[PDB]
Amino acid sequence: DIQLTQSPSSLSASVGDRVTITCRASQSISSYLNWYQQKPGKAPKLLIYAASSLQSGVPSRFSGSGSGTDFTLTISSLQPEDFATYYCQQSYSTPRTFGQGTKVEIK
Amino acid sequence: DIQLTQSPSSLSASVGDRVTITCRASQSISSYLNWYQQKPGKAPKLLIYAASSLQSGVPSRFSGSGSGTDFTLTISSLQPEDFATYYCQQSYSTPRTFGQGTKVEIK
Amino acid sequence: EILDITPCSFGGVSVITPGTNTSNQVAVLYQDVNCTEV
Amino acid sequence: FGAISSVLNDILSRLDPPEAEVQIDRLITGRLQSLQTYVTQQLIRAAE
Amino acid sequence: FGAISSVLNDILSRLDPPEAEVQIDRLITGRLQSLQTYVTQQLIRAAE
Amino acid sequence: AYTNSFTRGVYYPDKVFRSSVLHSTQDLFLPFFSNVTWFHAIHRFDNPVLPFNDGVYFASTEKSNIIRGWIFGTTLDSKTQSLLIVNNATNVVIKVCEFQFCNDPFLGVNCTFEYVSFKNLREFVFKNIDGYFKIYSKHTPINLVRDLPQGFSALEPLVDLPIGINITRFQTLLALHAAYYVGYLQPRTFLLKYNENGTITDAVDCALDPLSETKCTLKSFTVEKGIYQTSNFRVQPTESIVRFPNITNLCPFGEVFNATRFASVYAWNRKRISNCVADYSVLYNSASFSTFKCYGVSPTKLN
Amino acid sequence: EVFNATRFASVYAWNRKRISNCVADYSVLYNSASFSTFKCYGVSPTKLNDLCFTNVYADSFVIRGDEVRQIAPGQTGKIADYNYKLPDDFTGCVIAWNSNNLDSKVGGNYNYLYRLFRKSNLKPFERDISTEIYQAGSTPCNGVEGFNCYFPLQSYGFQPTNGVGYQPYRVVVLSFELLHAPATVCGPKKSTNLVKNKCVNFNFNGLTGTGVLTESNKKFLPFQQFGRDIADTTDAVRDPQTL
Amino acid sequence: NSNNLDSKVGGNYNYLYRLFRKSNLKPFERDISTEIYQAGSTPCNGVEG
Amino acid sequence: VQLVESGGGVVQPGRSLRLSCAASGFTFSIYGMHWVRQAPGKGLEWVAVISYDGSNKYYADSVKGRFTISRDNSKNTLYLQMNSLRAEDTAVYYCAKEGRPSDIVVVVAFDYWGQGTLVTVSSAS
Ligand SMILES: *[C@@H]1O[C@H](CO)[C@@H](O[C@@H]2O[C@H](CO)[C@@H](O)[C@H](O)[C@H]2NC(C)=O)[C@H](O)[C@H]1NC(C)=O
Ligand SMILES: *[C@@H]1O[C@H](CO)[C@@H](O)[C@H](O)[C@H]1NC(C)=O
Ligand SMILES: *[C@@H]1O[C@H](CO)[C@@H](O)[C@H](O)[C@H]1NC(C)=O
Ligand SMILES: *[C@@H]1O[C@H](CO)[C@@H](O)[C@H](O)[C@H]1NC(C)=O
Ligand SMILES: *[C@@H]1O[C@H](CO)[C@@H](O)[C@H](O)[C@H]1NC(C)=O
Ligand SMILES: *[C@@H]1O[C@H](CO)[C@@H](O)[C@H](O)[C@H]1NC(C)=O
Ligand SMILES: *[C@@H]1O[C@H](CO)[C@@H](O)[C@H](O)[C@H]1NC(C)=O
């Protein structure tokens, strides 16, 4: 089956920081990761599909890249509303799994 | 002749409210209503023409619809700057008339 | 390997008839084919 | 003769000149070819 | 005959009908005149 | 049971008034001397569902007006669009609902368009073409009870009506308290002899037999004594050997498409590929690619 | 009612309302500026009012801006190769005008479909509504999800803020079938009476041509209309007004 | 193109269009007739709307 | 487009419960429907997948046999019957729309979600 691994499991950073989160897949999927942002107490929001493509209405500071097994979600400049839990979601095959969730907070 | 009746005559709503203003004609015009926003003490501004078509430079939350006699202007998320008086204006024939004006206020 | 290609047999088809008003028995001539391809 | 219709009035009637020419010019070339063959047939038969 | 290739199968194989027509129609017209000429050659020589 | 469709089946193909003209037409006709499946209405027996086709010839000998109806459906079970034609005592009914048909659909003694109006041959030719449904008819009286009469009666076009379906199955409706025949048309070429008035009096199948091919070629019913060239013989290729060379090495397109450093436009790569078995078909069987417009060769055939 | 319709169908399943036995009046119909594209192929559009057709065909659907150029004879493309295919000998023409007036209300319209890739190219004039699944070579199917079993029907995301080429163009295509059959549909031209035994230019049911019209002793059959010659030239017609 | 010299900053409105006219225009015919458009239904000459 | 999640609350252990996922704003009959739970304090966990017609339904190994997800395209509503609830089943649950981004790339992604409903399997009252 497919296993999703995130690193770090959590972190904190200040406004304007460049954040990088890595999602590694069990095997070569290369086209199927999906980055979702969840504010606590609310529903997740799709951010990235195909592991490198940006969803409309999302600020351009959000950016994604990667293929094969190594994937990354980056934000050039953290903003006061960015701070939430991010899940990478592969869509390669059923049953689709998630990562362990990564919560980025303030410092 | 052609007569325009609006509903409500006026209202108040909080920021983000979906506010809907209806304009009915005397008879079927179906393509000629024009929604104009007038702030107090200033000149009116075109918002919608042909009762459902958007004027450039107008925020997307502004939205109009309708045909025949039934026409409506809808705002998805009320904003601090939307509070004004709105007039529906038919263009079917002379003498081209207006509605009774609908003032949007804050509560 | 050295191969020749010879186009497959084909000929016009002619119909032998006595005048119909005499009879309707008919014989057919196939032009320039061996009597195996028929 | 590789045109939309044989009847000349149709092509003349339905579609307007600018593209009608490309349609007729095939009718003319075909018809003119037919008539020319007939004449050459008659000339040879005339000699016989 | 002013077409992409003299061999019919080529223009038949390589291209599907919509463009094939304009190419083939040139071949057919070219061949047909060649056959037309040959017959008129025979008829005249037949008379002699 | 089988019998001989001697000459019946010719119908005025179109709307014309040829007088004493031998006019050659190519269309769906019942081939001459064909085998028609012959169904009984005696004693147990039944009227089975019959396969439709490009066309269907329906000739029935009738002595007591038993036969009243026809069915034209794809499934005949209310799932799919279904035409009906029935003739009860004085009214002709045509309906096209998605009817719930009985397994034994018989007339005992989303809906759409509707219209309302052995001694006998009620010959019919039901043909469906180009989204149009045509019916042809004739009512010649006969006295031969055993089987079909030799003779030639043309069929006038009774009615035309626009359903536009796949009709692939067929069944008839008999009054239950009268044999009927079925033949399937084919795309034959016929030479029809119009009379002075325009009643078709005789016709010849261009492909029935070697004599008949000449009549079409001469374009005459009577041909004089002699030899006549009609058609050209051809030996059809039976097998098709697909012989290509014998080398096994897949061309390196993958690295071009899976390249990492595409070169700039001014200095573009010129990777040359040869002496290998390219496979274009699976290569472009992916929906990522946006533009594929091909000029010199139609894209599908590349393989 | 076709052009003033309220529920245009999706492109994958287009309406095919048929029109017959009525007096069409095309000329006034397109004498409006609303229509944005009017390219007519088999017929010069001006002369539409004059002709007589056996039967016409009203096919309408909704597509984005970029695809309207695709609907045309001899065209290829996603909708062109998968939704609506015109034969090369198309005789008729297409209509186009946007409906941001009526569609993509404000939040993402999702009621219009796409019919993306399917196994084989679509043959001309075939509405295909079979969207069970796609296979993509690699077998595993009927477990309908996710890998190389991709659902064929995409949806249009129609937005009021969607550029100019992504907007919904409501289109309707008219295809005329012109044959030597009793013409059901015709333009709105009144008729003069009949003048006989005289060299008159004549148009019967839209047949056209001139001649000297005289009574014929020949007895047509009731169904027959057009007399014809051994050389296959028109020689007799049946008067439409009086038999 | 002439952006450098035209469309100064707020919408240049000095260039015209000549939208629909009753009939198609013959070759090399400059037309300046701007009386009004009629659109089949009789009412005009109270030219508005 | 609105998706309505409801049916959560306080439930005793070992009992059963049916959750509702109401579909509006799009042709629901054309998209697979998924349930995903997120238990308090930890992340998202894929639960169930159904076909656009319901003819093909699959679950995660953690819930097989216990859970039965249902679909009624006639009224276009989604349901999940959980039987034999236990403390590990105490979680907020999301029903999320399937489908692909506006047009071609390849991937089928999780677009518009529900709002979340908690199903607390507790003996307390
Ligand atoms: C009308 O219905 C018939 C079914 O009776 C269709 O025929 C099927 O066509 C598919 C093509 O993919 C074949 O695989 C099936 O085998 C056919 N059916 C049978 C029973 O063999 C037919 O396609 C329908 N009409 C049209 C125009 O498609
Ligand atoms: C030709 O046939 C006709 C009848 O069809 C007959 O009267 C005539 O005698 C025949 N002539 C010959 C030479 O057989
Ligand atoms: C036909 O083939 C046979 C050998 O099978 C040969 O004897 C005969 O001469 C051939 N016919 C002709 C016309 O060559
Ligand atoms: C007709 O059927 C008979 C058997 O009843 C068979 O011998 C004959 O070859 C068939 N002929 C045709 C043309 O089908
Ligand atoms: C004949 O059949 C039609 C079928 O709809 C039915 O409506 C009608 O009552 C029947 N009888 C007569 C006399 O028309
Ligand atoms: C009527 O047609 C609609 C078209 O989609 C179809 O869904 C419905 O099932 C049909 N009615 C019946 C009873 O099958
Ligand atoms: C034509 O019909 C008339 C009567 O309608 C009849 O007298 C005449 O014999 C017919 N002629 C032919 C050739 O059938």
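In order, the residues displayed for chain G correspond to 340-582 in Swiss-Prot numbering, which applies throughout.
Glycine too: its Cβ is placed from the backbone N, Cα and C atoms.
According to Swiss-Prot, the mutagenesis experiment G:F490 to L carries the following note: Increased resistance to neutralizing antibodies and human covalescent sera neutralization. Annotation note: G:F490 (mutagenesis position) sits in a coil segment as assigned by DSSP. Here the Cβ of G:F490 (mutagenesis position) has 21 other Cβ atoms within 10 Å, regardless of which shown protein chain they belong to.
Counting only same-chain residues at least 6 apart in sequence, those with a Cβ under 8 Å from the Cβ of G:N501 (mutagenesis position) are G:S443. Annotation of the mutagenesis experiment G:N501 to T in Swiss-Prot: Reduced host ACE2-binding affinity in vitro.
Annotation of the mutagenesis experiment G:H519 to P in Swiss-Prot: Increased resistance to human covalescent sera neutralization. DSSP assigns G:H519 (mutagenesis position) to coil, not to a helix or a strand.
Applying an 8 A CB threshold to same-chain residues 6+ apart, the list for G:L368 (variant position) reads G:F342. In the three-state DSSP scheme, G:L368 (variant position) falls into the helix class. For G:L368 to I, Swiss-Prot lists a natural variant annotated as follows: In strain: Omicron/XBB.1.5, Omicron/EG.5.1.
Among the natural variants in Swiss-Prot, G:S371 to F has the note: In strain: Omicron/BA.2, Omicron/BA.2.12.1, Omicron/BA.2.75, Omicron/BA.4, Omicron/BA.5, Omicron/BQ.1.1, Omicron/XBB.1.5, Omicron/EG.5.1. The residue drawn here is the original one.
DSSP gives G:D405 (variant position) a helix state. For G:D405 to N, Swiss-Prot lists a natural variant annotated as follows: In strain: Omicron/BA.2, Omicron/BA.2.12.1, Omicron/BA.2.75, Omicron/BA.4, Omicron/BA.5, Omicron/BQ.1.1, Omicron/XBB.1.5, Omicron/EG.5.1; complete loss of interaction with host integrins.
According to Swiss-Prot, the natural variant G:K417 to N carries this note: In strain: Beta/B.1.351, Omicron/BA.1, Omicron/BA.2, Omicron/BA.2.12.1, Omicron/BA.2.75, Omicron/BA.4, Omicron/BA.5, Omicron/BQ.1.1, Omicron/XBB.1.5, Omicron/EG.5.1; May enhance affinity to human ACE2 receptor. Mapped onto three states, the DSSP output places G:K417 (variant position) in helix. Within 10 Å of the Cβ of G:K417 (variant position) there are 19 other Cβ atoms, across all protein chains.
Under the three-state DSSP scheme, G:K444 (variant position) falls in the coil class. Of all Cβ atoms in the shown protein chains, 15 besides its own fall within 10 Å of the Cβ of G:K444 (variant position). Among the sequence features in Swiss-Prot, the natural variant G:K444 to T is noted as follows: In strain: Omicron/BQ.1.1.
Reduced to three states, the DSSP call for G:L452 (variant position) is strand. Within its own chain, G:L452 (variant position) has G:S349, G:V350, G:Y351, G:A352, G:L492, G:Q493, G:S494, G:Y495 as residues 6 or more apart in sequence whose C-beta sits under 8 angstroms from its own. Under its natural variant entries, Swiss-Prot includes G:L452 to Q with the note: In strain: Omicron/BA.2.12.1.
Record note (Swiss-Prot), natural variant G:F456 to L: In strain: Omicron/EG.5.1. The unchanged residue is displayed.
Long-range Cβ contacts of G:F486 (variant position) within its own chain (separation 6+, distance under 8 Å): G:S477, G:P479. According to Swiss-Prot, the natural variant G:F486 to V carries the annotation: In strain: Omicron/BA.4, Omicron/BA.5, Omicron/BQ.1.1.
One natural variant named in Swiss-Prot is G:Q493 to R, and its note says In strain: Omicron/BA.1, Omicron/BA.2, Omicron/BA.2.12.1.
The natural variant G:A570 to D is recorded by Swiss-Prot, whose note states: In strain: Alpha/B.1.1.7. Cβ neighbour count for G:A570 (variant position) (all protein chains, 10 Å cutoff from its Cβ): 7.
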Nearest to G:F490 (mutagenesis position) in three-dimensional space, by Cα, is which of the recorded positions G:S371, G:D405, G:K417, G:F456, G:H519?
G:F456
Name the residue among the recorded positions G:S371, G:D405, G:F456, G:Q493, G:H519 whose Cβ has the smallest number of other Cβ atoms within 10 Å.
G:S371
Would you mind reading off the Cα separation of G:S371 (variant position) from G:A570 (variant position), to the nearest angstrom?
46
List which of the recorded positions G:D405, G:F456, G:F486, G:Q493, G:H519, G:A570 have a Cβ under 8 Å from any Cβ of chain I, in sequence order, or say none.
G:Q493
Residues among the recorded positions G:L368, G:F486, G:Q493, G:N501, G:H519 lying close to chain A by Cβ (under 8 Å) are G:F486
Candidates G:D405, G:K417, G:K444, G:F456, G:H519 (recorded positions); nearest Cα to G:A570 (variant position) turns out to be G:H519
Looking only at the recorded positions G:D405, G:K417, G:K444, G:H519, G:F456 (variant position) has its closest CA neighbour at G:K417
Alpha-carbon spacing, G:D405 (variant position) to G:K417 (variant position), which is rounded to whole Å:
11
How many Å separate the Cα atoms of G:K444 (variant position) and G:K417 (variant position)?
25
